[PDB]
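> Starting off with a structure, shown below.
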Amino acid sequence: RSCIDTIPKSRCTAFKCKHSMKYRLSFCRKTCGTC
């Protein structure tokens, strides 16, 4: 499927990308560099 964050970009913080599986792999896949 398309590579897209499900929540607003401001929610996808570097901190959440580093420390939250939910954010990195569900909510912020584009911003966190998962896809």
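Each residue, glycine too, has its Cβ placed from N, Cα and C.
Not my notes, these are from Swiss-Prot:
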- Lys9 to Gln: 10-fold decrease in potency of inhibition of Kv1.3/KCNA3 (MUTAGEN)
- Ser20 to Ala: 20-fold decrease in potency of inhibition of Kv1.3/KCNA3, and 80-fold decrease in potency of inhibition of KCa3.1/KCNN4 (MUTAGEN)
- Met21 to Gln: More than 25-fold decrease in potency of inhibition of Kv1.3/KCNA3 (MUTAGEN)
- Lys22 to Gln or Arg: More than 25-fold decrease in potency of inhibition of Kv1.3/KCNA3 (MUTAGEN)
> Can you give me the Cα-Cα distance between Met21 (mutagenesis position) and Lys9 (mutagenesis position) in Å, rounded to a whole number?
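Rounded to the nearest whole number, the Cα-Cα distance is 16 Å.
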> How big is the Cα-to-Cα gap, in Å, between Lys22 (mutagenesis position) and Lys9 (mutagenesis position)?
15
> Could you list the residues of the same chain, at least six apart in sequence, whose Cβ is under 8 A from the Cβ of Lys9 (mutagenesis position)?
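In sequence order, the residues whose Cβ lies under 8 Å from that of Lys9 (mutagenesis position) (at least 6 apart) are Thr31.
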